Protein chains: 2
Amino acid sequence: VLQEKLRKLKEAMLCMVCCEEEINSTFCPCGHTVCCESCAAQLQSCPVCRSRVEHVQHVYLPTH
Amino acid sequence: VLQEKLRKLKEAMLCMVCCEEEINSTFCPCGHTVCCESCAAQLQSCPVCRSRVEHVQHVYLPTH
Ligand SMILES: [Zn+2]
Ligand SMILES: [Zn+2]
Ligand SMILES: [Zn+2]
Ligand SMILES: [Zn+2]
């Protein structure tokens, strides 16, 4: 079955902190798209690379 | 069937212009993430919404 395939991909599309909303925000300049809009707001650094978040950019991946 | 799914999804991960390379960069402040590095460097305005690209941010997606 591929039901687990989509399950693995969709699970990759979820916020890496609150783990509830989908990824839709980028941390500039490091460019790590790993949070949702409301978790990106609180964080002052990248939870992945630890680089100072200068600005946040709301992305629009058409993976929906 | 689940072929259409994967297909559609993986197709949503392809550059919108060259259609060859994968989507890996976004437009600013635009937001639309629909091109690959090589196509983003060539464009002066967003293909989707038609707004002058002020800056291109490299994306780093948890799927690529
Ligand atoms: Zn979140
Ligand atoms: Zn980062
Ligand atoms: Zn391209
Ligand atoms: Zn646009």
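Here chain B follows Swiss-Prot for its numbers: 373-436, in order, are the residues you see.
Looking at the header, which is where the method is noted, we find X-ray crystallography, 3.0 Å.
The backbone N, Cα and C atoms fix where each Cβ goes, and this holds for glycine too.
A mutagenesis experiment is reported in Swiss-Prot for this position, B:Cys387 to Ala, and the note states: Abolishes ubiquitin ligase activity. In this structure, B:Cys387 (mutagenesis position) belongs to neither helix nor strand by DSSP; it is coil.
The Cβ of B:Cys387 (mutagenesis position) lies under 8 Å from the Cβ of B:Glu393, B:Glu394, B:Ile395, B:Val406, B:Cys407, B:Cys408, B:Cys411, each of which sits 6+ residues away along the same chain. Mutagenesis annotation in Swiss-Prot: B:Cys387 to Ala, described as Abolishes autoubiquitination; the structure shown retains the original residue.
For B:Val389 (mutagenesis position), the Cβ neighbour count at a 10 Å cut-off comes to 16, with all displayed protein chains included. According to Swiss-Prot, the experimentally introduced change B:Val389 to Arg is described as follows: Inhibits LDLR degradation.
Every protein chain considered, the tally of other Cβ atoms within 10 Å of the Cβ of B:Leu415 (mutagenesis position) stands at 14. Annotation of the published mutagenesis B:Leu415 to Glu in Swiss-Prot: Inhibits LDLR degradation; the original residue is retained in the structure shown.
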Work out the three-state DSSP category of B:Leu415 (mutagenesis position). coil
Filtered mutagenesis positions, from B:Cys387, B:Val389, B:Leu415, whose Cβ is under 6 Å from an atom of ligand 3: B:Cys387, B:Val389
